[PDB]
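Report on the following structure.
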Protein chains: 8
Amino acid sequence: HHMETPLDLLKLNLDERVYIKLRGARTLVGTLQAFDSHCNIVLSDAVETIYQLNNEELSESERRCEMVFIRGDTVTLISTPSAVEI
Amino acid sequence: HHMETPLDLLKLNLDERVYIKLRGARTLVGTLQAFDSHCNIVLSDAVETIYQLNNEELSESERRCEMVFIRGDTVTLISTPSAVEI
Amino acid sequence: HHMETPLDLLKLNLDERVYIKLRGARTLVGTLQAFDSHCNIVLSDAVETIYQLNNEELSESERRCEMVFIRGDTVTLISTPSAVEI
Amino acid sequence: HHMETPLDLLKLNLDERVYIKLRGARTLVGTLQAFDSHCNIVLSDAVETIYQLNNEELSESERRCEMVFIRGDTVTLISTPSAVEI
Amino acid sequence: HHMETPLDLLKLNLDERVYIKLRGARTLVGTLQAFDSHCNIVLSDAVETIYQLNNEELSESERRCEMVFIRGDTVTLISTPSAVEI
Amino acid sequence: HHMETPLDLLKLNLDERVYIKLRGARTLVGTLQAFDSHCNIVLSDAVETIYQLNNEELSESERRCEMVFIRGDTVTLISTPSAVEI
Amino acid sequence: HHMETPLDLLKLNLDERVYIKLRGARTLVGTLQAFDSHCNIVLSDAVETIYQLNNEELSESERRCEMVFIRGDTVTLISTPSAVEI
Amino acid sequence: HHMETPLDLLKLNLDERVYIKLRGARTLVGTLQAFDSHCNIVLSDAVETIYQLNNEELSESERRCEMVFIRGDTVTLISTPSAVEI
């Protein structure tokens, strides 16, 4: 078994598509550009998810931007992106 | 790959339009003037979003101001821009 | 670009009218007299907003006082005060 | 402009009537006797506000006491005064 | 004006009846026997208030004991005990 | 007056019956065996109170055990005793 | 009276059946294998309790596993396991 | 009895299937690749559980990904395994 820290393994994602979940299950998708030890993260080509309310209709949408700085202590998961029917 | 911290990349926005999302999805827009390591922020030419309630009608509006100091531990995202139907 | 910290830029408001939002969107308005690094603030000529309940009628009012000491960690925003119709 | 800390200005209230607002808008009134850097406070001649419930009737009253120690991290505001219809 | 700290003034209550309010407005009454700098407190001849539920009937009662050790960070107020009608 | 800390007075209960109230008014009873400065506690001959739900019927019961370790930052009160109708 | 710390007394449970309650009253049962000073715990032969929802029917079940690592700051109680009718 | 820390025993799972429970009972399954002392974790071959809402129908599903970084202070349990009806 290798001896790589969690942060060491996260390096493997630099410049790859990454999917980020924050407090209360809010999601972002983007290219991992940077991170630090508190886990602040910067994505490029990001897609933020926007939750919406109009009466009871909690619909949901996408906000696209060049670059997003995510404050570290709201991050809960960083995952890599996500065929026969018998 | 380059070796810039999250905060290093955030410098790239100094004096640019920046969109800020706080705890519970409150938003501000403005020119990034200043920031520090706790992530306290200052915007100039800011537009704060104002939520309102009158009966069930949670309408919503825009409060424009010369300068805004945003206390760092309410910030969740700082993004580059994504105003008028012609 | 200047090299002024967030707190440095806040100095620019000393003795100016300032609008302060606290936890859960409670507002105060007043003349900035003092602040420290934890962000305790003193206003003079302050106007606190008072939220009221009588049945469902969440009305709202103004409490005027000579001087207000605001405990730092409840502060979320400090902004400067806030014409043709085509 | 003068160079007094928030806490320096709070000294100006020693031995004066002072109105205190806690977490969730509970109030006290009293003479400021003492304070420290965590903002623990002592008032003498205090009047605590007492909220009550009997069915839906959230009435409200006044508990008068010689001296009150207010634990500092529940304080949100300390204000100078703003009792009887004649 | 004297130069007594909040804790210094609390000493004045040693062996006196004292009324204590905790997080969420729970009350105790008793003789102040001890306290430390975190504000742990010991009362003797204490009367705790007991809140009760039976259907909607949130009634309320008194639990009397020789001695109570109160964990410091739940304490919000310590007050001294609380006549003509024109 | 004597000069004992809260924790000094709590020693007086070692090996005595002690009643403990946690966050949100959960109770335990038992012999005080041990404690430390974070207020972690150990009781022997303990009786934990068990709350139950079946439809609306929030009934309540007793779980008896040889020894119980109570994590210190859930403790709010430790009291000396105040079981059977004959 | 012995001079054993809370953690010292917990040692007495190594390799014994132990019942663990976490934040919000979630329960686990198992053989105590390890613990550290932050109170991380490892059980073997564990039985986790699984709470379930299907309409209003908050039923409840058991998930059995070889070994469970419990993160320290969610632990609230560790107790030892729990006859004539007059 | 042996003298292994909780974290020492957690090593035994490196490269094994591991089931993880977060705050509020969100689950992940995957191969343990890495961990650190705050308990940040990395799994490979992970299966995140995805909760969904459409009217009242809180259905539930599986998001499969190459690698997942789980921020340590959301982890509550890490367990060894307990998929198909034939």
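These residue numbers are counts, starting from 1, taken along the chain as shown.
Positions of Cβ are set from backbone N, Cα and C atoms, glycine also.
Of all Cβ atoms in the shown protein chains, 13 besides its own fall within 10 Å of the Cβ of E:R23 (mutagenesis position). Here the residue is the original one, while Swiss-Prot reports the published mutagenesis E:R23 to E (Swiss-Prot position 21) with the comment Sensitive to thermal stress. Decreases binding affinity for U6 snRNA.
Listed in Swiss-Prot as a mutagenesis experiment, E:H38 to A (Swiss-Prot position 36) is described as follows: Strongly reduces affinity for poly-U RNA ends. Secondary structure at E:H38 (mutagenesis position), as computed by DSSP, is coil.
The C-beta environment of E:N40 (mutagenesis position), restricted to residues of the same chain at least 6 apart in sequence and closer than 8 Å, consists of E:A34, E:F69, E:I70, E:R71, E:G72. Under the heading of mutagenesis, Swiss-Prot lists E:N40 to A (Swiss-Prot position 38) and annotates it as follows: Strongly reduces affinity for poly-U RNA ends.
Listed in Swiss-Prot as a mutagenesis experiment, E:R71 to A (Swiss-Prot position 69) is described as follows: Strongly reduces affinity for poly-U RNA ends. The number of other CB atoms found within 10 A of the CB of E:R71 (mutagenesis position), across every protein chain shown, is 22.
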Quiz item: For the deposited coordinates, which leave 5 residues unmodelled after E:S82 and before E:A83, what is the C-alpha to C-alpha distance in angstrom?
Solution: 13
Practice problem: With H, G and I counted as helix, E and B as strand and the rest as coil, say where DSSP puts E:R71 (mutagenesis position). | Solution: coil
Exercise. Would you mind reading off the Cα separation of E:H38 (mutagenesis position) from E:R23 (mutagenesis position), to the nearest angstrom?
Key: 15
Exercise. Across all the protein chains here, work out how many other Cβ atoms are within 10 Å of the Cβ of E:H38 (mutagenesis position).
Key: 13
